[PDB]
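Peer 1: Questions regarding the structure given below will be posed in turn.
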Amino acid sequence: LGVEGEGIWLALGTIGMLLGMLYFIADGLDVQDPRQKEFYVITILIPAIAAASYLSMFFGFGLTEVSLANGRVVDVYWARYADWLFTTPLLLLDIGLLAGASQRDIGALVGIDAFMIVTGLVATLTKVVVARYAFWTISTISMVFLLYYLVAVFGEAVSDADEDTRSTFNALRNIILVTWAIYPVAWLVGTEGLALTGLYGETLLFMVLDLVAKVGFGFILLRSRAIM
Amino acid sequence: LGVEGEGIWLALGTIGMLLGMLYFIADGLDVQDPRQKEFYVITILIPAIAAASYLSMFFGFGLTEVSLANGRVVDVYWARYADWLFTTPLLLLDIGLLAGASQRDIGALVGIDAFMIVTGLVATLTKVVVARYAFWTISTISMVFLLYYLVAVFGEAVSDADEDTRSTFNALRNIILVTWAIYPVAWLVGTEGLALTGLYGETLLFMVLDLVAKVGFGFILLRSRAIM
Amino acid sequence: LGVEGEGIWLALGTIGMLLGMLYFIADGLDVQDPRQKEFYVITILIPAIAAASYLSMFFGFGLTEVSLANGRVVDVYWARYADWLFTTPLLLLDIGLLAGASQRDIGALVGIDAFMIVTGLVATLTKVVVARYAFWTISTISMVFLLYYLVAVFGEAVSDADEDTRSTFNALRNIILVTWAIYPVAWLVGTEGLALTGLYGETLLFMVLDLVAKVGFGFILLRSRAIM
Ligand SMILES: CCCCCCCC/C=C\CCCCCCCC(=O)OC[C@@H](O)CO
Ligand SMILES: CCCCCCCC/C=C\CCCCCCCC(=O)OC[C@@H](O)CO
Ligand SMILES: CCCCCCCC/C=C\CCCCCCCC(=O)OC[C@@H](O)CO
Ligand SMILES: CCCCCCCC/C=C\CCCCCCCC(=O)OC[C@H](O)CO
Ligand SMILES: CCCCCCCC/C=C\CCCCCCCC(=O)OC[C@H](O)CO
Ligand SMILES: CCCCCCCC/C=C\CCCCCCCC(=O)OC[C@H](O)CO
Ligand SMILES: CCCCCCCC/C=C\CCCCCCCC(=O)OC[C@H](O)CO
Ligand SMILES: CCCCCCCC/C=C\CCCCCCCC(=O)OC[C@H](O)CO
Ligand SMILES: CCCCCCCC/C=C\CCCCCCCC(=O)OC[C@H](O)CO
Ligand SMILES: *C/C=C(C)/C=C/C=C(C)/C=C/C1=C(C)CCCC1(C)C
Ligand SMILES: *C/C=C(C)/C=C/C=C(C)/C=C/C1=C(C)CCCC1(C)C
Ligand SMILES: *C/C=C(C)/C=C/C=C(C)/C=C/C1=C(C)CCCC1(C)C
C-alpha cells in the first residue's frame, strides 16, 4: 500500500532481502575459516540492514513529506539513505576484501561513498530546487570518481591474484558499475527529481536495484571459490 | 524534574556516571603501559558519554513526544539510544580487547550491536503499534545473536589466555548477559511497550541497568590483574 | 544573502574550500607512493566535505530556528556540526599519521574529538539557557583535554622522527592549537552564546577559522617534504 500503491514493492523488497539473508546464513553454517567467514558476516549484515529499512518504510517510518520552494510536495522515503549509508560501505568492504585491497584504499573509497550518500540525502531533503539539482550533481560526480577508483585501484589490487579471484572480482565490479550507475538516473526520473514517473515506479526501480546490488551481489560473492 | 518526577533519576544517573568517570580517571593517572592505558581510555569514555546523555535528558533535551496511531502519547527519551549507539560498541570493544578477540570478530559483534540499537530506536519512534512490537522483536532477536556470539566467539578467543584473564572475562561476560538481557524487558514493561509501569519506574530501571553496565563493568575491568 | 546578510561568507567559504580542494587535487595528480597518497586523500576529502557543508548552508539547508526559554530566537546553522563531526577527526588522522602516532592514540583523540563536537551540538540546539552554557563548558573542557593530548601524546610520538617531520608537525600542531582554541570563543561571543555580535559576524569568524584550519593546514601539510 503506502502513499500511492508503492508499499507492495516495499513489502516484496523486505521479503526479498529477508529471503536472501536467510539463504546466506543457511549457506555459511558449515564454514570455519576466518576470511571466508568474514565474507559471510558482511554479506549477511547487508540484506539484514536493507530488510529492516524496507520494513520501516513499509510501515511509514522511513517516510517524510517535503514541500519544495516550488510549492511542489514530494513524498520522500529517507530511510533509503540511512540504509545506503551503511550497506554501500559494507559492499565496498566486501569486494575490497575480495580484491585484496589495502586498508588505505578501502578507507578512501568508503570516504568517497559516504560523501556520495550524504550529498544525495541533502539533494533529497532540500527545499530549494536549484539546491536539489546542484547536490544531485555533486553526488553523481562523487559517484563517477568512486566507480573509477573501484576499477583502477581495486583492479590493480586484484591484478596479482589467482584466476578465480580476478574473475569473481570482475563479475562483482560489473554488477556494481551497472546497477550503482542507475541509482542517480532513478533519482532524476522519479518524484524527487523530474517526476517523469511517480512514487510507485520509482519505488519499484529502487527495489529492483537494491535486490540486484545486495542479494544478487551477495549470491555471486558467497558462491565463489575465490572467498574459500 | 521531568514529565512525572523521573528527572531525579536522570540527576542521580548523571552524578553516578560522573563519579564513576572520575574514579576511573583517578585510577588511571599512573598507568604507563599502552594496552592497559587503552582499557582506561575506553572505560573512561563510556561513562563520560552516558553522563552527558543523562544530563541532556535531565534538561529535557533528547525528549520528544510521540503520538501513536492507537492515540496513546508516549514520552520518549531518545537520547538514550544515541548514548547506547556508541557506548555498547565501546563496551564490546573493551571486553573484546580483554578476550584477545580478533579485529574481525569484534567488528562483527559491533555490527550486530549497531543493528540492535538502531532497530530498537525505530521501535521506540514508530507510530504504528504493530511496527513498534515488530521492531522490538527484530532487535531482541539481534540481542540474542549478539549475546551468543559474545559467549561462544569471545569465550573461545579467551580460552587460551591466563587464569586471571579468563576469570575476569567470565565476570564481565556475566555482567553483560544479565544486565543487557533485562533492557528489552524494561522496554516492554515501560511506557514505550506494555506500559505496566510509568515513565518514572522505567527511568529508574534504565538508570540502574546503565549504572551496573557501565560503572560496575568498568570497576570490575579496571581493577583486574588481567589488564596489567 | 543570508538571514542577516551572512550568505556572503557562506558563498566565499564554499568557494575557498572548493579552490583549496582543487589545488590539492592538482598538486597530488602524479603522486604514486602510498603514504603520501593517504595524506592527499584525507586532505582533499576535508575541504570537499566542508565545501559541500557551506554550500548546503548557503542554500539555507542546515539552518534551523531555536526558541530559547529566555524568549530569544536564535538562527542556528547546525550543518556545521555535521561538517565538524567528520572533518575534525580526519584532521586529527592527518596529523597523527604525520606524527607516527599509534592506532590507539589516534582513536583516543578521535573519540574525545567526537565527544567535543556532539556536546557542542547539544549546547547549540538545547532550549534551556543554563544547559547551553553547561554543554559549552563540557565541550570546551574536552577540547582542552584533546589539545593537551595532541601536544603530549602526538609530540612524544613524533619525537623520534627526522627534523623535517618534527618541524612540519610543530607547524600543524600550532595551527590546530591557535585556530581550534578560538572556536568556543566564537560560539560564546556569537548569537548562540552571549550574542555580543550577530549572525553575520559569527559566520564571518567561523569562515575564517574553517579556511585556516582546513585549507591553510592542508597547504602546510601537503607542501612539506616530510610526507613525501
Ligand atoms: C551537511 C552535509 C555536508 C556533507 C557531509 C559529508 C559527510 C560524509 C563525508 C565523509 C564521511 C566519511 C569519512 C571517511 C574517512 C576515511 C578516513 C581514511 O581515509 O582512512 C584511511 C586509513 O584507514 C589508511 O590507513
Ligand atoms: C556535571 C555534568 C556531568 C555530565 C557531563 C560530563 C562530561 C564529561 C566531563 C568532563 C569533560 C571531559 C570528558 C573527556 C572524555 C574523553 C575521555 C577522557 O576523559 O580521557 C581522560 C584520560 O586521562 C584517560 O587516560
Ligand atoms: C561546491 C561544493 C562541493 C565541492 C566539492 C564537490 C566535488 C568533490 C570532489 C570529489 C568528490 C569526492 C570527495 C573527495 C574525495 C577525494 C578522494 C581522492 O582520491 O581524490 C582524487 C583526486 O585528487 C583526483 O586524483
Ligand atoms: C558512514 C559509516 C561508514 C563505515 C560503516 C562501517 C564500514 C566499515 C568498513 C571497514 C572497517 C574499517 C577497517 C577496514 C579494514 C580493511 C581490511 C584490511 O585492512 O586488512 C589488512 C589489515 O592489515 C588487517 O589488519
Ligand atoms: C555521543 C558521544 C560519542 C563519543 C565518541 C564515541 C566514539 C569513540 C570513537 C573512538 C574511540 C575508541 C576508543 C579509543 C581506543 C584507543 C584508546 C587509547 O589507547 O588511547 C591512548 C592515548 O594515548 C590516550 O588517550
Ligand atoms: C556503525 C555503527 C556505530 C558504531 C560506533 C562504534 C563506536 C566506536 C566503538 C567501537 C569501534 C571499535 C573500532 C571498530 C571495531 C574494531 C575494534 C579494534 O580496532 O580491535 C583492535 C584489536 O587490536 C583487535 O584484536
Ligand atoms: C532506516 C532505519 C532502519 C535501519 C536499520 C539498519 C541501520 C544500521 C544497522 C546496523 C549498522 C551496521 C554497521 C556495520 C559496521 C561494520 C560491521 C562489520 O563490518 O562486521 C563484520 C566485520 O567487518 C568482519 O567480521
Ligand atoms: C531476561 C531474559 C532476556 C533474554 C535472555 C536470553 C538468554 C541470553 C541469550 C543467549 C546467551 C546464552 C548463549 C548460550 C550458548 C553459549 C555458547 C555455547 O554454549 O557454545 C558452545 C559450548 O561452549 C559447548 O560446550
Ligand atoms: C559522533 C559520531 C562518532 C564519531 C564519528 C567519527 C568519524 C571519524 C571519520 C573519519 C576518521 C576515522 C579515523 C580512524 C583512525 C583510526 C586509527 C588509525 O587508523 O591508525 C592507523 C595507524 O596510524 C597506522 O596503523
Ligand atoms: C545497496 C545500496 C545501494 C547499492 C545504493 C546505491 C546508491 C547510489 C549509487 C546512490 C546514487 C545517488 C547519486 C550518485 C546521485 C544522488 C542520488 C543518489 C543518492 C541516488
Ligand atoms: C550502556 C548501555 C547499554 C548496556 C544498553 C543496552 C541496551 C540494549 C541491550 C538494548 C535493548 C533493546 C532491545 C534488545 C529491544 C529494543 C529495545 C532496546 C533497544 C532497549
Ligand atoms: C574544520 C573545523 C574545525 C577545525 C572546527 C573545530 C571546532 C571546534 C574545536 C569546536 C569547539 C567548540 C567548543 C570547544 C565549545 C562548543 C562550541 C564549539 C563546538 C564551537
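Heads up, chain B uses Swiss-Prot numbers, so what you see runs 11-238.
Structure method, as recorded: X-ray crystallography, 2.2 Å.
Cβ atoms here come from the backbone N, Cα and C positions, even for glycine.
Take a look at what Swiss-Prot says about it:
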- B:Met126 to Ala: Large spectral blue shift, but no effect on pumping activity; when associated with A-149 and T-223 (MUTAGEN)
- B:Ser149 to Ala: Large spectral blue shift, but no effect on pumping activity; when associated with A-126 and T-223 (MUTAGEN)
- B:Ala223 to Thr: Large spectral blue shift, but no effect on pumping activity; when associated with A-126 and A-149 (MUTAGEN)
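Describe the structural surroundings of these features, if you would.
Peer 2: Shown in sequence order, B:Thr98, B:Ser149, B:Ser152, B:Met153, B:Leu156 are the residues of the chain, 6+ apart in sequence, with a C-beta less than 8 angstroms from the C-beta of B:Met126 (mutagenesis position).
Neighbour count (other Cβ atoms within 10 Å of the Cβ, all protein chains): 24 for B:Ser149 (mutagenesis position).
Spatially close to B:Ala223 (mutagenesis position) yet at least six residues away along the chain are B:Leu101, B:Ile185, B:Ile186, B:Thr189, B:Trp190, judged by Cβ distances under 8 angstroms.
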Peer 1: According to DSSP, folded down to helix, strand and coil, what is B:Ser149 (mutagenesis position)?
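Peer 2: DSSP assigns B:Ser149 (mutagenesis position) to helix.
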